[PDB]
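Asks: Before we start, here is the structure in question, set down as structure tokens.
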Amino acid sequence: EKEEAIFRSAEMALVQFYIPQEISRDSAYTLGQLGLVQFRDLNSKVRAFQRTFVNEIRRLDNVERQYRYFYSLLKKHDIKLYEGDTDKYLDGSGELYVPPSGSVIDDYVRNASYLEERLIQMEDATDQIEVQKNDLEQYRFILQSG
Amino acid sequence: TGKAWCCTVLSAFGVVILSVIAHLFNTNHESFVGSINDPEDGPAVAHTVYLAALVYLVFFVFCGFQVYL
Amino acid sequence: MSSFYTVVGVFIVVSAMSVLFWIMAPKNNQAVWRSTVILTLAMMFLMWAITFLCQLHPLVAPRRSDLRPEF
Amino acid sequence: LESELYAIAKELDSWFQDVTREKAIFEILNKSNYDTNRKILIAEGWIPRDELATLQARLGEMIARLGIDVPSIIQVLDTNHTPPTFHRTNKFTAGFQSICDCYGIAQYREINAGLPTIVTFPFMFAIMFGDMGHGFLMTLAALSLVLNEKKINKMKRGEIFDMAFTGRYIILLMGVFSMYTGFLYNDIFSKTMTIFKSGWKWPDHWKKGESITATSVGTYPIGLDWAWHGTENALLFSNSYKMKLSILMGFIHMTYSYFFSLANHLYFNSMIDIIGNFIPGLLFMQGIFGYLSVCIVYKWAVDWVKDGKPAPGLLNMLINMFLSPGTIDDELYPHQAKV
Amino acid sequence: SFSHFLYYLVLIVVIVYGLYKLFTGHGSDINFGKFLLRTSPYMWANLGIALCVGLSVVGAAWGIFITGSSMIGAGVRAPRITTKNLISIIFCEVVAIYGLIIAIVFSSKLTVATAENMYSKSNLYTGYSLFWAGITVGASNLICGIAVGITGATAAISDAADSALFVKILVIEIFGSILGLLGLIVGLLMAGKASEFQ
């Protein structure tokens, strides 16, 4: 059957997951694919600055920081982000998604770090001589009407 | 574009409101010529409202071809 | 036939249709149908009865000095 | 830089999101208790009871892909915390549920006030807006946004235009019910409708500039009789009408909202509030405004002219019963001062 | 200043005009009596019915922006107080309902009176009573509406610091609302005897 839950709320109890360490990641993706569960923080009694998997997430947000700077370089220059038309091919619906392996993701954090350093070099070269462009390009303008 | 929809929908209902108005002065409806302040002659008015209603049918068909293309 | 019983005549017809629709409504989004219609008919009814009772035995009548003598 | 930037840009959008998940997964795994001596991760969460079985059936398929097949990773208990609130919503009920949510999140397993809000809200708009001509226009702009909703969903939109599309079903009803009212008010673009016979009647003969008064014949069935338009004393009728409408329409909307209190105390099994909170307020206002609402109907179904009695006033009736009780100026019915 | 210079001058014309009519033997011509006997008793009653609801509603809306404008201030760092300090908005409104009741009580007494029995004893009393009943009830509630608002912003602050201070302050704000109830009483004892116009 199916409860409608428009005259009253939906009746619901809480449920535990004794998750293994081997598949700690791989089982948790599936809930995110499913999208019906809300968790309760028992770890809130412990402080927020020191937690278990901070060494992991702290590494990733710095890696996710850098991707916004890749998009920023697209903004300045005459380029468009070639985008997808729909979101039906990323397993957002009921269909499942096998999670990536560590080698897929270890390459990403690696690809974030060595890639930008090439881009930080090329933009310094441009800016080192682009400031030379405007200082002289103005110097001729006063001469044209001299 | 939007500049034509304005004169389209306006001219559309303008034809439909004015056509019904003309039919009532002709037939001497109480609410429209029953009082003294209202005009005395009915069909002398309906002959004026047909003509004005055509003017909106001009802009309905004219700008009706423009939105089509 | 114009009297307070006429209101009562329609209060029964509408308080019967309100019961048959409680029964015959489809299961799919059933409280949507069930509460929408019954709650609507009453507020359509109340505004008809009140508009009707105020005309049965009025205390003031229309008065004007504007009509043409031809009417 | 640009041929490289062009090369990175095509790849970027795909594996942008794929890392955002991978960090979010560990945000919710922090909140579990990670025991060191024993490899057990304890995470507890809420799940609607309808989809226990989907979760049970779906979990079993993952562990077959793995070959581990732990003895059990699922168990439910009852506790005394506050569970959250979730109402299921389709395209229709959502624009009406977005309104009741803004004022307050409803307690667990009480009445949602979003079902009566589907009809009371746009119908009260009709009482004020109240015209067939304007209400017709609101419907069409709501009859356009609705039909083409699949085109409009994909394309981008402004912000003034999103709220219209988010509430395209709110505006539909306000235009429909505005046409049913104006047929009773008998207004269309400030003009009237002359379909049925008028129960009023004029004299047989008069002259120009000479005042006249009407004679009643019968009753006008559906709405305001069209003889009032253009008249001198019209507003002495509508004003004394529309007041008594809104009082009765306010006495009904409130009490209907007030018996939802009763249908909640009977759920959580709290009987003291029925005898403590509900009933005393029921006996207070029903004994004042229920007496005011019922007398107004009695005054209308009584021909005070034929009987020869004067029609009593209702303001002096409500006042003297507090100040000078047991006293009357004009009688309404037997044993009035007794009640 | 200019607006303060007039007030010294209106006093001076009244004193020249008060003597010129006196040293010449015309002092009885400035007769406030005839100004009270010949003026229509309906004017004095329709002012006490509009000033009662007039000066009362000014009281309520005054106390609301002293109250609300500070509740919104404290609720930038402590937004939990908006539902606990709502009470002070109720005691500012109720005085308006005290006024709206009197105006309906006195409107019952406005009737039509003949031309011969207009300026009689029972009709001059009524107008003069319905007038000073509207000033008393409209001035008392005008001030109760201000002493509650002021007192309502101090509790809206102390609640934000520590919640233990709130209930201890309503004993002040409840003694502020008594004042609006005492004019409501005295305003009626005046008009308890006055009979409608004949």
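Going by Swiss-Prot, the residues shown for chain D are 295-633, listed in order.
Cβ from N, Cα, C; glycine included.
For reference, Swiss-Prot lists these features for the protein:
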| type | residues | note |
| --- | --- | --- |
| MUTAGEN | D:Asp425 to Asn | Reduces assembly of V-ATPase complexes and reduces ATPase activity of the assembled complexes |
| MUTAGEN | D:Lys538 to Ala | Reduces assembly of V-ATPase complexes |
| MUTAGEN | D:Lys593 to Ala | Reduces ATPase activity |
Asks: Taking Cβ distances under 8 Å as the criterion, give the subset of the mutagenesis positions D:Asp425, D:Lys538, D:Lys593 near chain C, ordered by sequence.
Replies: D:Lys538
Asks: What Cα-Cα separation, expressed in whole Å, is found between D:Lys593 (mutagenesis position) and D:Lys538 (mutagenesis position)?
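Replies: Taking the Cα atoms only, D:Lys593 (mutagenesis position) lies 11 Å from D:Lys538 (mutagenesis position).
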Asks: Quick one: pull the CA-CA distance for D:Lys538 (mutagenesis position) versus D:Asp425 (mutagenesis position), whole Å only.
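Replies: Just about 20 Å between their Cα atoms.
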Asks: Please list residues from the chain of D:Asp425 (mutagenesis position) whose Cβ is under 8 angstroms from its Cβ, counting only those at least six apart in sequence.
Replies: D:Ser472, D:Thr475, D:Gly476, D:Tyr479, D:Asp481, D:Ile482, D:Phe483
Asks: Across all the protein chains here, work out how many other Cβ atoms are within 10 Å of the Cβ of D:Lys538 (mutagenesis position).
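Replies: So the number of other Cβ atoms within 10 Å of D:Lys538 (mutagenesis position) is 20.
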